[PDB]
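Written out below as structure tokens is the structure these notes cover.
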Amino acid sequence: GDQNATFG
Amino acid sequence: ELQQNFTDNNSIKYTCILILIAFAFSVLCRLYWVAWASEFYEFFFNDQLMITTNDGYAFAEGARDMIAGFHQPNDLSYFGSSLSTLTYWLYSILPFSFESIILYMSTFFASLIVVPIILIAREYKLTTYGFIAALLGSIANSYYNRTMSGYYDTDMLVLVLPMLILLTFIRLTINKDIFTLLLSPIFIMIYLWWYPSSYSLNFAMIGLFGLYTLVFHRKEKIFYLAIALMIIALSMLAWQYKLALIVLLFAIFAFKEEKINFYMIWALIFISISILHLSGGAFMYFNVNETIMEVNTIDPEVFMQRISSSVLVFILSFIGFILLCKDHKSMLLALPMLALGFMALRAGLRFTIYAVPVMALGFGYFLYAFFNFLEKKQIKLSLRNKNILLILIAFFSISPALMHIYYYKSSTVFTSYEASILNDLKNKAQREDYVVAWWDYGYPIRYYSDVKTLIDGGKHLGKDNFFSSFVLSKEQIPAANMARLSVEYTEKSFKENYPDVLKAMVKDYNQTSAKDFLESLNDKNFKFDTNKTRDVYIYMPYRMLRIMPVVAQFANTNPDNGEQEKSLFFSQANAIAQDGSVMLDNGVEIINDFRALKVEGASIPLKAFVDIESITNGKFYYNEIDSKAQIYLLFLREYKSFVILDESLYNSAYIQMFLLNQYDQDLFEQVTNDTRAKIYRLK
Ligand SMILES: [Mg+2]
Ligand SMILES: [Mg+2]
């Protein structure tokens, strides 16, 4: 959740 | 041991033993996840656990480059960054390996907050309650999460610094001692150094501090001096003018006894705010904002949780904060940081953090508060009992955050396998070579390969994501064309300063629109008016599967008109049950011998079913069903995982070149091949 990533 | 009075003790020694315990504890806790992730091999590289947030490799990279001596031209490295700088100091000061520093830095630095917590508490003659507010505040969900032993991102002092600034404010309010004048404009500077964005937050805290000086202090001297020095610390003036101007404006005030009248101070204020002023104080693409994990929303349940790890405790803390305020006024000076946390609810998940430390002092106060009702509503309570009661109230309210930490077991940004694939990629590729991948990956790709990337977790607007989206989700050939043109034109943006790169390409290929340009990267025989400057790759790892929909959306969004081109039906899930009715997580079933799906009551014909048994080798069995349908079912036997595509995702360069291992050999070369990821290169 807390990460500068893509979803979803 | 237990019959002593701890409440009324506010001594140097005591305060520092409680700071020691609090801090040591806050570190022991960050440190279970290490006790857990070491017995797992997939989590190690260079003989040490790896980083836990994509963001981190941004700095890592940068710092590594700082350690070298230089970063390359026009590759987007964070050489000189706050965090990078500090890592590269502590690195050349310490006998520990980059990876282990990078690793535990978060753990160390973010445990410092435990300091201003109990210090401010102590200003209010409530140290021991501060100790508690800080045990809690150093563990609360949001905080832990953005500060694990793994989290090598700017977040490790994001709450330590303004929380220092605020104790500064308060100590000024109460003791009015001059050392504050040196500290707040120093802290305010460091904060501003080591996080460019704390700008607004600082502005705000200063505004407050001023309106507050006007109310509770419209007469006191030191105060306007302070507003002015803080305000000077805010603006953009070579560090030297700041340090200097501050120090002079300091000594003059300490040793000139009292002799300075309001008008000249209001001129310092006006002047300084003038410093502020002198400094500063059609083509449409899909939006990267309904896409970022870190900034997803919340059910107020988790809002509360995230902020305090327990709704009941949140309701206790809010109250404790209210009383604390309308019992002290200075605590009012925390409001901005409260508000930021709350801004979370409409702004983002990653903001709750801001409201932890404050809402912790609140909680602390409430205990004091409460233990008053007793002593003051006449309630003989001995010291053994009061202390047992405190210790239990405390362990009780903290344990939820403990639990959360136990249950909170991240993996790494990447696994060994992926890292080492990329490292291997380093020794094959040139430092100026571009790698096309998705933006989630760009940082790691870069730290591990020293290559250049098209888009990273920093450079990731719809406009920038468009290319990497396209190369990965459109058909093989045109993909292979983007790669080339997007990398070349991205390297040209660096001199000719294209405000819109795509538009650049367009105006540079005499095409009237953008669908005429893009429906034109199809024909394998493609004119090339723009030269080849470096070799281009494409990284296609298994991990990017769950995201294929989300990634495709961006190129699906026609740069000419915002509109989404196709339908996009996609989904990856696992098996749970079989009779031959197979249930899938998402509520989709597989029925009558792998021919039709029950997708919310709707039975659907499978245009086919592909059965992939060797991703590495290309070995699959294409089963043909209903020649006149649109939905493909895939099974990856090596990952026991099911996939569900539509024709165009079935034909996207990724599903084609990774899952099925088929690629036009006069366009690409399969540089790397692993069940975990592939890498191709343009010829
Ligand atoms: Mg971040
Ligand atoms: Mg580089």
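Numbering of chain B is taken from Swiss-Prot, so the residues present carry the numbers 2-282, 307-604, 608-711, in order.
If you're wondering, the header gives X-ray crystallography, 3.4 Å.
Positions of Cβ are set from backbone N, Cα and C atoms, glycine also.
A mutagenesis experiment is reported in Swiss-Prot for this position, B:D56 to A, and the note states: Strongly reduced catalytic activity. Abolished catalytic activity; when associated with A-319. Every protein chain shown contributes to the tally, and the Cβ of B:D56 (mutagenesis position) ends up with 24 other Cβ atoms within 10 Å.
Counting only residues at least six positions away in the same chain, the Cβ atoms of B:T54, B:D56, B:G57, B:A59, B:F60, B:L84, B:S107, B:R147 sit under 8 Å from the Cβ of B:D154 (mutagenesis position). A coil conformation is recorded for B:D154 (mutagenesis position) in the three-state DSSP classification, outside any helix or strand. Look at Swiss-Prot and you will find B:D56, B:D154, B:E319 tagged as Mn(2+) binding site.
Quoting Swiss-Prot on the mutagenesis of B:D154 to A: Reduced catalytic activity.
A mutagenesis experiment is reported in Swiss-Prot for this position, B:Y196 to A or F, and the note states: Abolishes catalytic activity. Taking the Cβ of B:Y196 (mutagenesis position) as reference, residues of its chain lying under 8 Å away and at least six apart in sequence are, in sequence order, B:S83, B:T155, B:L158, B:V159, B:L162. Annotation note: B:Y196 (mutagenesis position) sits in a coil segment as assigned by DSSP.
B:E319 (mutagenesis position) falls within a helical segment according to DSSP. B:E319 (mutagenesis position) is surrounded by 19 other CB atoms, counting those within 10 A of its CB over all protein chains shown. Here Swiss-Prot notes a mutagenesis experiment, B:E319 to A, with the remark: Strongly reduced catalytic activity. Abolished catalytic activity; when associated with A-56.
In Swiss-Prot, the entry for mutagenesis B:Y468 to F states: Reduces catalytic activity. The structure shown retains the original residue. Shown in sequence order, B:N55, B:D56, B:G57, B:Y58, B:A59, B:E62, B:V438, B:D481, B:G482 are the residues of the chain, 6+ apart in sequence, with a C-beta less than 8 angstroms from the C-beta of B:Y468 (mutagenesis position). Look at B:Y468 (mutagenesis position): DSSP puts it in a helix.
Swiss-Prot lists B:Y468 to A among its mutagenesis entries, and the accompanying note reads: Abolishes catalytic activity.
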Distance in Å between the CA atoms of B:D604 and B:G608, with 3 residues left unmodelled in between, is 5
Helix, strand or coil at B:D56 (mutagenesis position), per DSSP?
-> helix
To the nearest Å, how long is the straight line joining the Cα atoms of B:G282 and B:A307 across 24 unmodelled residues?
-> 30
